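A.B. asks: There's a structure below that I have some questions on.
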Amino acid sequence: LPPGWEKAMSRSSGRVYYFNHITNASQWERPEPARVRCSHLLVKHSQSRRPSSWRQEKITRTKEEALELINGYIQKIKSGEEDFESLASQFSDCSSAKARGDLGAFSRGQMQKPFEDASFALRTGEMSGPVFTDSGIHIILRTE
Ligand SMILES: O=C(O)c1c[nH]c(-c2ccccc2)n1
């Protein structure tokens, strides 16, 4: 199995699924470049390094409330009810929101490590689960 992937058991259904401990992605089916290109949606919380964004001068939501918001956006994106770009534009606490959350291409050595590791472990087109850094909690979409 590719980097980060492990076989797991669903508590709900008792079916096997696969879980990636580097991206936090999970999927039902059984699943390195010099540069990748990613978009993200960042939800900040009261313990972020900078609890402020273009959306809200003072961010007061708890880390747990940020995680519920992230999980509801992942749900909508996976159901096809919303697309990732749309929710990044509206709700991301990063100023990249104005660019549909696009960060452009980057190599290793540039981003916070849990972000970098998640970005380089995703396949093209693949979205992470919740990824925690000192900025807050991210959903990451690898686009190249
Ligand atoms: O204000 C912050 O802490 C912040 C805003 N954006 C980011 C960020 C951008 C790209 C990758 C990881 C974090 N951090």
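The residues of chain A that appear here are 7-37, 51-163 by Swiss-Prot count, in order.
Cβ atoms here come from the backbone N, Cα and C positions, even for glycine.
Pulled these from Swiss-Prot:
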| type | residues | note |
| --- | --- | --- |
| DOMAIN | 52-163 | domain 'PpiC' |
| MUTAGEN | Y23 to A | Reduced affinity for KIF20B |
| MUTAGEN | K63 to A | Loss of peptidyl-prolyl cis/trans isomerase activity. No effect on the interaction with IRAK3/IRAK-M. Abolishes IL33-mediated increase of IRAK3/IRAK-M protein levels |
| MUTAGEN | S71 to D or E | Loss of peptidyl-prolyl cis/trans isomerase activity, nuclear localization and cellular function |
| MUTAGEN | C113 to A | Loss of peptidyl-prolyl cis/trans isomerase activity; decrease in DNA repair of double-strand breaks by homologous recombination slightly less efficient than that observed with wild-type protein. No effect on RBBP8/CtIP |
A.B. asks: Distance between the Cα atoms of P37 and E51, in Å as an integer, please; the 13 residues between them are unmodelled.
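C.D. replies: Across the gap, the Cα atoms of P37 and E51 sit 15 Å apart.
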A.B. asks: Using DSSP and three states only, what is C113 (mutagenesis position)?
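C.D. replies: Note: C113 (mutagenesis position) is coil by DSSP, not helix or strand.
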A.B. asks: DSSP secondary structure for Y23 (mutagenesis position), reduced to helix/strand/coil, please.
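C.D. replies: DSSP call for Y23 (mutagenesis position): strand.
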A.B. asks: Could you give me the DSSP helix, strand and coil counts for the domain 'PpiC' (52-163)?
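C.D. replies: Helix/strand/coil tally for the domain 'PpiC' (52-163): 39 helix, 28 strand, 45 coil.
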A.B. asks: Rounded to the nearest angstrom, how far is the Cα of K63 (mutagenesis position) from the Cα of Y23 (mutagenesis position)?
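C.D. replies: Just about 29 Å between their Cα atoms.
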A.B. asks: Including all protein chains displayed, how many Cβ atoms other than that of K63 (mutagenesis position) lie within 10 Å of its Cβ?
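C.D. replies: If we count other Cβ atoms within 10 Å of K63 (mutagenesis position), we arrive at 23.
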A.B. asks: If the criterion is a C-beta within less than 6 angstroms of any ligand 1 atom, which of the mutagenesis positions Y23, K63, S71, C113 pass it? List them in sequence order.
C.D. replies: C113
